[PDB]
Structure formats: C-alpha cells, structure tokens
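Peer 1: Below is one structure. I have some questions about it.
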Amino acid sequence: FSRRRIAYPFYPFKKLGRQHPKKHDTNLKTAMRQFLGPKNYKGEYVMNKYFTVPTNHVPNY
Amino acid sequence: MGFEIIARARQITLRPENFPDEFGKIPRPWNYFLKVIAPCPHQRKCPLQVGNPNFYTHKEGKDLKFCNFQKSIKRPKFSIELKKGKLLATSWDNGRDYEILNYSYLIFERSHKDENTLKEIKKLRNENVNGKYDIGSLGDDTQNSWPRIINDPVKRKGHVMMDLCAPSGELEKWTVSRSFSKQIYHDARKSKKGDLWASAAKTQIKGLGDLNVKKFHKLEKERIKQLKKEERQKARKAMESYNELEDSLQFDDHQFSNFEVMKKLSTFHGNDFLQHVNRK
Amino acid sequence: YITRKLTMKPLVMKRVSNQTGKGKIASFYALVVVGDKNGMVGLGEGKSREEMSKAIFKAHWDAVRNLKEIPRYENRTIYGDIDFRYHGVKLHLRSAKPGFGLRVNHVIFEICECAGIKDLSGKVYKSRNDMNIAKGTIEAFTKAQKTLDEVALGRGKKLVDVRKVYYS
Amino acid sequence: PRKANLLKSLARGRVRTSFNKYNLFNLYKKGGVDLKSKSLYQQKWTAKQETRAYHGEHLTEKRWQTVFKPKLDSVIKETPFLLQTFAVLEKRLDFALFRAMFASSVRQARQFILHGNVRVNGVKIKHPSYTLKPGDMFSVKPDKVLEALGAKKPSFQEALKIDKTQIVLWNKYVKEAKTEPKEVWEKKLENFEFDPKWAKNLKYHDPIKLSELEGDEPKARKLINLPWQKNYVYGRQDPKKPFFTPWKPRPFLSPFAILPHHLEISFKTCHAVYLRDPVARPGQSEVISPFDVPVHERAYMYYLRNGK
RNA sequence: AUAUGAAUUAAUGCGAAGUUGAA
RNA sequence: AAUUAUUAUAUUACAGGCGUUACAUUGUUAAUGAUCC
RNA sequence: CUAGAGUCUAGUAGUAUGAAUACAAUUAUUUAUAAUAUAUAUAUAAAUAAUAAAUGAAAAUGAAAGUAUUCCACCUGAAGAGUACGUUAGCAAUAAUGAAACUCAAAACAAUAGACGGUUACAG
RNA sequence: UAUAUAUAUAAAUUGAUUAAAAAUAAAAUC
Ligand code: SF4
Ligand SMILES: [Mg+2]
Ligand SMILES: [Mg+2]
C-alpha cells in the first residue's frame, strides 16, 4: 500500500500547538528551525554542528 | 425496521433536502409529481428518522421512538380456535376477543398529466412560498396540513396534552385546557392517537424529549469528519510504534520482546490490509 | 537471532469465505516468507476468522518453524537451471551472471530477496497462482537443486574435474 | 533540460546533488527509503523517485532512458554491483565538476560550463553533456570555484547594518569590561581554559548612521575600525569580487564534502583529472549516492524494462 | 468472370420492461 | 423619631399542580432539573 | 427410400481414454502350466482388488491417465452454427465439406461449505 | 580581538487548528 507520505522527520520533534490564525506555519518548517537553531544577526546558524567545517582532518558528516 | 422502511421511501421520493425552506404540501418531482396524503402532515424531513435500524438494538437506543400506528380488530372464530394451547396461547417462556395490531403506513397521491397540473405546480413553487410555518402553526388549516396525533393524548383534570408531528415539521407538545376554552377541551379530551388535531392551544412547545435523533444526527456527522482523522491518527500511532521499533531494532538493544516485536509487524500489515478493502 | 536477522514479507493476504447456513462467514488467509538473506528461508501460512493480524501472526510463526537452509551457488544464485512442476505451475529458473538482477515474477522476487538469491532469471508457465508459485518456488529451490560438491562426491570426482571448461 | 521547480520542497523530501541548507535538512530527516508494505511496482516507483531525484534531476526521462546503460562494469565483503546504475552519468562534465567540489550543485556546474568558465585539456568546452575520457584534465576559473565554495557577498546595506550591530555589541563589551574589569578577565579565562590596564587599553567606537552612510561605501570603509574588521564593511574587503571577500567557507559544507575516488583534485589551481570511470569493488562503490543498494536495484529493474 | 447497386426476400444478433408455457 | 427583629395587615417573586417520561439524569424497585397552567 | 422379381430379392446410403515399441515396487486372491515329494503355505506367467512411487486442476489413474520413442486424427472463448451459400453423391430423402458479419466479457470443468427438492431413509 | 546578542512592539495571503499543508514557493539580495 503506497501513500503520498509527507516527509516528516523520522526522529521525534516538537510539533506545532495552538497557533495564531495568521501564523500560517507548517510542521516541516518547525522541524527545519529546530534542526538549525537560532539565526544570528549576521545570518549564520552557529548553534548547529554542521554550520562550520572541521579543521582536524576528521570529516564531520 | 418498518418505520425505517417508510422513512427511507419518503426521503427518496420527496427528497426533503432538495426543497429547503419550502413548507406545506406541493407535489414534488420524483411531467411527474407526487404528494403525501397521510400520515405525514408535512413534506419536509421526518423528525423521527434515524438512519440505521440496528441502533434501536443498543443500550443507548433504549428510548428511541418511531412513527407506528395501532388499531384494534376483534378476533374471528378461527383465530379464537387457533390461538389456544401451550404452544401459542401462553407466555412462551386472561384472553381477549381482539388483537391490537401495530403498523406503519404511507400514501402518495399522483398529479394528473396535463397542461394544467404541471404549470399549477410550477407556479405554486414559484410565486407563493408558504413562509416559515412556526411551531404551533396549523399549516393551511385544512385537513392536508393538520398536525397528526402521533402519540396517545394524555388527559387530566381540565387539560389534554398531545404529542404532534406538526406541519412545521418539528415534534410538538400542544396542551389544551378548560381555560383556553370548553369546546376545544371537550374535543381534545376525546382526541386519540392517529387523529389530526385542528385547533389552537395555550402552549405549543417543542417535543423536547427523545429528540436525540437530532443528537444522533450530530454523532454520525461527527464520525464522518473525524473518521478522516482516524486514519490520520492511525498513521502516526503506527508510525511512532514502528519508528520506536526500528530505533531499538536498528540499535538492537531489543528491549521489545521477540513475541511483542513480531506482534507489531502483525498489526502493521493487518492495519494495511484493512485499509485496502475499505476503499472497496 | 530470530527477530533481528530474519526479515518477514507478506506474499498473500486475502479473504476466503466458508458460507455457513446462517450466513457468509469470512476468514483471512495470509502467506508469508521469512529469510535471513544468508542462505536460510521458510514459508508460513495462517488462517484467522476475526482479524488478519492473527493470520499474519500464525503465518510468521509457521514460517519460522519451516525455516530451512537453501543451496546457493556463490551465495548469489541457483547452482543450475531448475525446471519444476508444482500442482499446475511450471517454473523455469536460470542462474545468471554476477550483477544480473532478479528478473523473475514478483512472488519469486520477494522469495529470492528474503532467501538471499541475488541473481536469477525465470518464467512461470501454465497457472500463475501466487500461492502455488511460492510453494513450488521453495520446493524447487531445495529439492530440485544439487550442490556441485555433492554432485562431485556422488560421482566420486574432484571439483576441478567436474567444473566446466571455459570456451570462447 | 528540466526547468528546476520545487527541488528543495520539504514535504517531498527528495535529496538533490546540492550543498544547500534545505537539501541538507531533506537528507537529514529522511532516514531511509521505505520499500515495505509495497507491491513490486510501488517499490520500483519509489526507488525511481529517490534515486532519480539525486542522479540527474535535470536529465529528461526519455533522455535518461537512452543514456542508461543496461550493461554495467565491475572490476569476504560483497560487491555492490547495482550501485553502478548511474555510473554512466559520472563521466558527464557537469557531474565531474560537482564531484570535484568545483560547484555547489550540478545545475551550478552546468551554468559554469555554459558560461565558458570550464576547460577540458585546455580547450574551452561550453556544453554540459561533454563526456570525459579517462586521464582528461579539466579546470574551472578560480573565481567561480571560490564563489561556489564561499559565502554570499552581502549587499552594501546588509553588511552596513551588520556593522551597526557589531559596533553596538563591541561598545557593550567594552562598557561591561570597564565596569567590572577584574572578574571579566578572570571569567574570560574561565572559558579559555590581574592587569587593570587591560580595560584601559580597550577603546570605544562611534555608532554609525545608516541614513548618512548610505550610498557612500568608500566613506563607510574608513569609518569602521573594529579590532577584527579594520577599515572594511563586513564581508566586503574588496567589494569587486564575487564572494564574501575575507574568504569564508560557505555554511553547511562539511555534510557534503566527499572526496571522490575517480577524480584527482587540485584545489590550489582549480584543476582535476578524471582517473577512471567509477567502478564497484568489494564492499565499496565509487558512485557517491545517499541511497542503499536495495533502492538502486529497484531503480535498475525499473529502467531495464522501462517501467513495465 | 471480376466488381458495383437493386424492388422482392432468408436467417440470425442485440436491447426495454414485460407476456405466456413448466421443457 | 432611626434601626433591628417579632406579630398582623398589604407586597410579588411566587406557592400550588394525582401536568408531563413522545419530559430527562440520578436515586431506588420518590427527588432534582426542564417545560407547561 | 430406390429398382428387378410375386409380397420377396438386388440395392442406394454410410450415420447413432487411437495404434505400436522398451521399461515400470508390493500385497492378496484366483487362473494356466511346469515341476518336487495332500505337502513343498511350490515357482513361472495372465485376470481381478487395494496400494506404494509417479502423474494430475482435481475427481481419479496406478502396469496407464506413469517414464520414454514413432505415426496418424483432432482442439484454439460463448453464441451466431453444424447455420447460410456453393459444391459432392443421391430420382428424392438425406448425407459430407462448411463459413462470415453482428453481440458479449463472459463461458466451462473438479472440488469445498451451505440452504434447498414430492430426494432417501432414519430417528428424537 | 570580542563573538550562543537580547529585548520589545508591530504586522503576517489561501486552507486548517497540527505530524494540513500551499511554501524556498514568491518578493528581496549576490
Ligand atoms: S413522524 Fe411525522 S413526518 Fe415522520 S413518518 Fe411520522 S407522520 Fe411522517
Ligand atoms: Mg495508488
Ligand atoms: Mg485563513
């Protein structure tokens, strides 16, 4: 049985609750934001482990 | 079951939903037109209709009500001779000269094919809608649209109360009193079930009790809207169960027992198949 | 071992009726295959009246019980061609070159995937029932297949002699 | 070729040959392809979707069918034979650029080729479909490689506001250091794991005005004297280069930094050599893909019969 | 002879709700 | 005289109803509520 | 039905589990011989019955519906149709050969559970 | 030569009240 399955994260994540009607948000965007973390004023995402490249000859995948 | 049969036949023939806000009796299409003579006093929906007979068999259906009609007929000799013996004349586990028979019934009258009746029906539906007949109303105040007495009137000192299917179409409690008049009280005090009551009353309130069919109409519509949540809940219920499975089976700590793990796989595929045929 | 390593795939899932006098009674038949992908496979069947989940449950246990070792050539294919007749299905299956896909009927595809048969090309003649196809597939895999070592020992020959010569 | 549309949609969750952040998340959250509780046709269709989203999204389906090679090549662990389903694409020039880390996408490599930034053995090739023979050497203009592997150059306005905020926070830091210098030094050492002149050496900076600095970038260049960016607006050391000029690796580069086996790369010169066509070997395949062997074999069975 | 048309005419196919026999 | 009570007399909310189960939920094997005069 | 004879003869006509070869485990009966001294519960054969293996969709077959070889005849969804037309013989009757269009997603076989029958009995 | 900047307010199209999304799709910037 095939179903058009919205690619929700396999892991558990903090989903939406009661929302302001004008928020117009989707669970996938919340998963995106939680995966990244806060956005810096410079536009960066420093909190993530994957924003910055490694420097000790050990690839970070 | 029989009441269900008549109700369904009426619904498919008249199609009440196809003519909302149309009160009274005008023949209805199905060059073909038909109207209800009796028992129904209105062409609108039947207030007593619950879709499925089986729900009369449930604990919650122990107070539901149906549009039956009783009569009395005196037994002839053969029945008198026939209904005698342990097999047929005892509690199957005093005698009467008569039987009280229950039956539901319906009648349609068909319009005449002509250049007259067709335009007559068409114009009646066009220019003169009969407004919103209020609870308490007597319709056109002719035998066609009189409220029908659908329960045995309950009579006490001075006052007779009646349960009516109204030309407005809602279940109604109408109370007659010696107060409101003497003659109207006299007539209501000889009123019986299956009669058309044809006067005014001091109180004409809705027949509130066992209107749970309207509560049931809510339940079924709840199911249809929330049925579509059921599959959607079941998706995450089974997904998280299996996502839990794969985590501890990919990680392979196997906190989940071999008996129980293979039970999940049984549920996963069993839930899959049951969804298949429900499409059919 | 059993849960982590064996993989279960449903092959048949269906409703079979036994119309009794009072009414039509409907039960659920399930046929499944369990294989470790490493040279052991088995088939199981289950029949349950109330819900298919129990049918698949008993089928899974039955498949686990009948789990048997399957001869394999290079752990990727059958030793030679298998031509097998089973209750009206004619299975003609051919070993294949490394990298060859499972170019077979679907039921045979799940059976091979479960049992670790990487390479095969086959055709199903006469009746094409999935039930009979699966049963005959396993039977032809285990009865109708002989290992080159076993053939050589039965013939009292060394593997170097029995092995085919290369021609081009 | 295919017009790119909804390539990075999260609902679809298809991984693409790109270094993008959205592609990174789509790869992250997928887990593995789900081929279970599916008929053979549905398994093949899912395998097609997943694999064909990655390997050659731009290629037209009826073109990929013609390009597809039903006969593959292979030179104790198990050889993953059917991961070589899409090895034919690995010799295309744009794919070679993407695998050499000379572009952030196959489409970006295509634009690099079509815009004349690519050479193969010293002749400018302007066709993305050009197939590389073994031993070929191909090069990309270093400016475009640096743009591909570098952060976006901020606009003048964006970097000006970023500098506004940096002045604000630097003033905050020096203020707090002046108020409570000793424990500030000690607690900074606490992270790193007294001289009162320490806070005296630190010097304030003047808040800038966007309205007055607008449209005058040489003036803004002189007006900034932060200790870390001296006399240049943030990210615009030389504003005439296509990238963040104090050259900075682009965000989210570690996840997608695979060094291919079949290519030998020289990043200092932005050159590469096509050693061989990718070949599967016991326990390893040189076709860089994010999908497991079952998905590739299902796609291979699909394309062998052309969906029959 | 190979075709093309024909008053007159043979058989049979379908379907509509039915009508009649009891093979 | 003001207040508070009590006691009358008015005062209207109302009391009253062997009215309702096609008026329900409890309780049991009458009560509350809803409505009606 | 046709002629010749005094009812008979002479007729026309041609309807209403293929053959052969090689091989194939038992048991129990018979059956026919061949012996050896009724007994060897005698051996060799064929007929009958239940099997094994094998075959089959099964029923069932089980020395053939099995394993093989060779030759012939026949079949290609149902209905139209063994119909029409033509020819062949026949005084004729009939027979042989024998389509096509249209319509449909059917149709059929073995077996399973059922309710049905004046179907059978038998009981309670 | 600091750097997980934090606070407020304001708005916020279609659908929907969360695993219901359209949607990185637009705009904007390089
Ligand atoms: S309750 Fe009224 S409308 Fe309903 S069936 Fe009875 S008479 Fe007709
Ligand atoms: Mg589908
Ligand atoms: Mg809205």
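In chain D, numbers come from Swiss-Prot; the residues present are 2-76, 88-205, 372-486, in order.
Going by what the header records, the deposited coordinates were determined by electron microscopy, 3.8 Å.
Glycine too: its Cβ is placed from the backbone N, Cα and C atoms.
As annotated in Swiss-Prot:
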DOMAIN    D:103-172  domain 'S4 RNA-binding'
MUTAGEN   D:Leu109 to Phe  In MNA6-3; causes temperature-dependent loss of the 15S rRNA
MUTAGEN   D:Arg111 to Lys  In MNA6-1; causes temperature-dependent loss of the 15S rRNA
MUTAGEN   D:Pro424 to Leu  In MNA6-4; causes temperature-dependent loss of the 15S rRNA
MUTAGEN   D:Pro438 to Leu  In MNA6-2; causes temperature-dependent loss of the 15S rRNA
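Each of these features: where is it, how hidden is it, and who are its neighbours?
Peer 2: Taking all protein chains in view, 28 other C-beta atoms sit within 10 angstroms of the C-beta of D:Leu109 (mutagenesis position). Look at D:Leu109 (mutagenesis position): DSSP puts it in a helix.
All chains included, 15 other C-beta atoms sit within 10 angstroms of the C-beta of D:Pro424 (mutagenesis position).
Of all the Cβ atoms in the protein chains shown, 21 others lie within 10 Å of the Cβ of D:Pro438 (mutagenesis position).
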Peer 1: With H, G and I counted as helix, E and B as strand and the rest as coil, say where DSSP puts D:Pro424 (mutagenesis position).
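Peer 2: Going by the DSSP assignment, D:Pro424 (mutagenesis position) belongs to neither helix nor strand, so it counts as coil.
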Peer 1: Would you kindly give the Cα-Cα distance separating D:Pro438 (mutagenesis position) and D:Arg111 (mutagenesis position), rounded to the nearest Å?
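Peer 2: Between the Cα atoms of D:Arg111 (mutagenesis position) and D:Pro438 (mutagenesis position), the distance comes to 6 Å.
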Peer 1: Other than its own, how many Cβ atoms are within 10 Å of the Cβ belonging to D:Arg111 (mutagenesis position)?
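Peer 2: A 10 Å sphere around the Cβ of D:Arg111 (mutagenesis position) contains 26 other Cβ atoms.
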Peer 1: Hey, does DSSP put D:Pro438 (mutagenesis position) in a helix, a strand, or just coil?
Peer 2: coil
Peer 1: Can you give me the Cα-Cα distance between D:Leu109 (mutagenesis position) and D:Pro438 (mutagenesis position) in Å, rounded to a whole number?
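Peer 2: Between the alpha carbons of D:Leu109 (mutagenesis position) and D:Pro438 (mutagenesis position) there are 11 Å.
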Peer 1: How many of the residues that make up the domain 'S4 RNA-binding' (D:103-172) does DSSP mark as helix, as strand and as coil?
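Peer 2: The counts are 29 helix, 13 strand, 28 coil.
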